[PDB]
Amino acid sequence: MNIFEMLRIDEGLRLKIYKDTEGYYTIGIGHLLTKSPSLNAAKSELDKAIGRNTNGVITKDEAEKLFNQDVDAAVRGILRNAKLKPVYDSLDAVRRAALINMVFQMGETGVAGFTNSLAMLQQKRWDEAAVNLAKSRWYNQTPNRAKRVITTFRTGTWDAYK
Ligand SMILES: [Cl-]
Ligand SMILES: [Cl-]
């Protein structure tokens, strides 16, 4: 198991524009297009991202390519983030994947705000961090996914994903 497989399980894969759990236009493997309520605005962001007149449909390869860029960006955003970097540097490989998942979902800014959970993770207080991570809108809105990431941080294994 690895980050790609992990997120592929959490996000799924859709070849046409769809709305995410927040009602935002998305495509592929969780690639947000726009937070705007306009389908056209989403179609426009889509063609801009792929580099062709898509008409709101992409292929599998195109989706995978958006995915690769998105995962790379997340890692790189973590590394440039003063609050995130040290946590990531402190963790083992499995757990690093859980932090990446969260950043991919919520953005760097969103994650850097889990101040308290961040500190606990950094100190390797697994059970306490899991409890703290759960008192969040994130957990209340997407409980199953959140539970999987939380267990990953708690255990350091991929069990939640097998
Ligand atoms: Cl893009
Ligand atoms: Cl969920």
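Cβ from N, Cα, C; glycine included.
According to Swiss-Prot, the feature active site, proton donor/acceptor maps to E11, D20. Sequence annotations record features per position, and here Swiss-Prot assigns substrate binding site to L32, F104, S117, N132. For the mutagenesis result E11 to A, F, H, M or N, the note given in Swiss-Prot is Complete loss of enzymatic activity. Quoting Swiss-Prot on the mutagenesis of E11 to N: Loss of 84% of enzymatic activity. Among the mutagenesis experiments that Swiss-Prot reports, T26 to H is described with the note: Facilitates transglycosylation more effectively than hydrolysis; covalently bound substrate. Here Swiss-Prot notes a mutagenesis experiment, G30 to F, with the remark: Almost complete loss of enzymatic activity. The enzyme is destabilized by 1.5 kcal/mol.
Counting only same-chain residues six or more apart in sequence, the Cβ atoms lying under 8 angstroms from the Cβ of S117 (substrate binding site) belong to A129, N132, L133. Largest Cα-Cα distance over the residues recorded as binding substrate, namely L32, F104, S117, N132, equals 27 Å.
If you compare Cα positions, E11 (mutagenesis position) sits closest to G30 out of the recorded positions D20, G30, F104. Neighbours of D20 (active site, proton donor/acceptor) among the recorded positions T26, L32, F104, defined as a Cα within 10 Å of its Cα, are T26, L32. Reduced to three states, the DSSP call for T26 (mutagenesis position) is strand. Secondary structure at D20 (active site, proton donor/acceptor), as computed by DSSP, is coil. Across the structure, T26 (mutagenesis position) and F104 (substrate binding site) place their CA atoms 13 angstrom apart. The Cβ of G30 (mutagenesis position) lies under 8 Å from the Cβ of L7, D10, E11, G12, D20, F67, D70, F104, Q105, each of these being in the same chain and 6 or more residues away along the sequence. Long-range Cβ neighbours of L32 (substrate binding site) (same chain, at least 6 residues apart, Cβ-Cβ under 8 Å): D20, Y24, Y25, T26. Counted over every protein chain shown, other Cβ atoms within 10 Å are most numerous around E11 among the recorded positions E11, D20. Note on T26 (mutagenesis position): other Cβ atoms within 10 Å of its Cβ, all shown chains, come to 21.
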